[PDB]
Amino acid sequence: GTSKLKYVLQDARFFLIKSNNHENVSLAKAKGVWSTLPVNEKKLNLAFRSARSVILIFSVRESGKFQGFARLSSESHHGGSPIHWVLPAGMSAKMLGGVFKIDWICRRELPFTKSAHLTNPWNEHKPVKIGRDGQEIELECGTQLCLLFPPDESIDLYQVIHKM
């Protein structure tokens with residue numbers, strides 16, 4: 001059903017995460033971790049204390065899709081393991097240093113064609129697919145966006161609800 005998902009999303013905050021390649025999203029799905037630039041790490045740390053759930057919605061650049069969504073389970077922490085991210089041009093390992101732990105809520109894809117009816121008030125009402133890495137997505141838009149994803153029957157939200 002969708003009832004536990006709706007409970008998790010209640011009063012949540014949502015952020016668009018853009019990844020330059022698929023390898024880093026695969027690594028995040030396998031290990032339950034995400035790292036971002038210091039400008040966004042600061043925003044996510046602030047949001048984690050402010051909301052019952054902080055949801056990251058992932059999209060690999062140029063894929064035309066979202067690859068799933070996850071809930072922050074921790075603030076960022078350093079010196080836990082060297083995650084073998086695929087660092088793009090200009091990008092380095094010292095900036096991707098703060099590591100957040102995340103719990104995946106949906107590992108299924110959603111094509112942008114399916115979200116064309118959702119606009120984000122916090123990005124000038126552009127389609128929710130549009131935004132820089134870290135763009136906050138307003139509550140109602142983000143909730144409806146997550147509800148569009150195919151259900152991920154491999155995931156039991158019972159343990160997520162207990163983290164809250």
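Numbering starts at 1 and runs along the chain as it is shown here.
This entry, so its header tells us, was determined using X-ray crystallography, 1.4 Å.
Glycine too: its Cβ is placed from the backbone N, Cα and C atoms.
Sequence annotations record features per position, and here Swiss-Prot assigns RNA binding site to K18, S19, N20, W34, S35, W85, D133. Taking Cβ-Cβ distances under 8 Å and a sequence gap of 6 or more within the same chain, the neighbours of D133 (RNA binding site) are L16, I17, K18, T36, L37, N40.
Applying DSSP to the domain 'YTH' (12-149) sorts its residues as follows: 43 helix, 41 strand, 54 coil. Look at Swiss-Prot and you will find 12-149 tagged as domain 'YTH', backed by sequence analysis.
Under the heading of mutagenesis, Swiss-Prot lists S19 to A (Swiss-Prot position 362) and annotates it as follows: Does not affect ability to influence alternative splice site selection.
The C-beta environment of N24 (mutagenesis position), restricted to residues of the same chain at least 6 apart in sequence and closer than 8 Å, consists of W85, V86. Listed in Swiss-Prot as a mutagenesis experiment, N24 to D (Swiss-Prot position 367) is described as follows: Abolished binding to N6-methyladenosine (m6A)-containing RNAs.
Quoted from Swiss-Prot, the note on mutagenesis experiment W34 to D (Swiss-Prot position 377) is: Abolishes RNA-binding and ability to influence alternative splice site selection. If you take the C-beta of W34 (mutagenesis position) and look for same-chain residues 6 or more apart in sequence within under 8 angstroms, you find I17, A28, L56, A70, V99, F100, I102.
In Swiss-Prot, a mutagenesis experiment is listed as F66 to D (Swiss-Prot position 409), annotated with the note Abolishes RNA-binding and ability to influence alternative splice site selection.
Looking at Swiss-Prot, the entry for mutagenesis of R132 to F (Swiss-Prot position 475) says: Reduced binding affinity for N6-methyladenosine (m6A)-containing RNAs by 9-fold. For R132 (mutagenesis position), other Cβ atoms within 10 Å of its Cβ number 10.
One mutagenesis experiment named in Swiss-Prot is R132 to A (Swiss-Prot position 475), and its note says Reduced binding affinity for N6-methyladenosine (m6A)-containing RNAs by 100-fold.
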Inset, instruction - Using C-alpha atoms only, work out the spacing between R132 (mutagenesis position) and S19 (mutagenesis position) and round it to an integer in Å. - result: 10
Legend entry - Proximal but sequence-remote residues of the same chain as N20 (RNA binding site) (Cβ under 8 Å, at least 6 apart): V60, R61, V86, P88, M91
Inset, instruction - Please report the number of other Cβ atoms within 10 Å of the Cβ of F66 (mutagenesis position). - result: 26
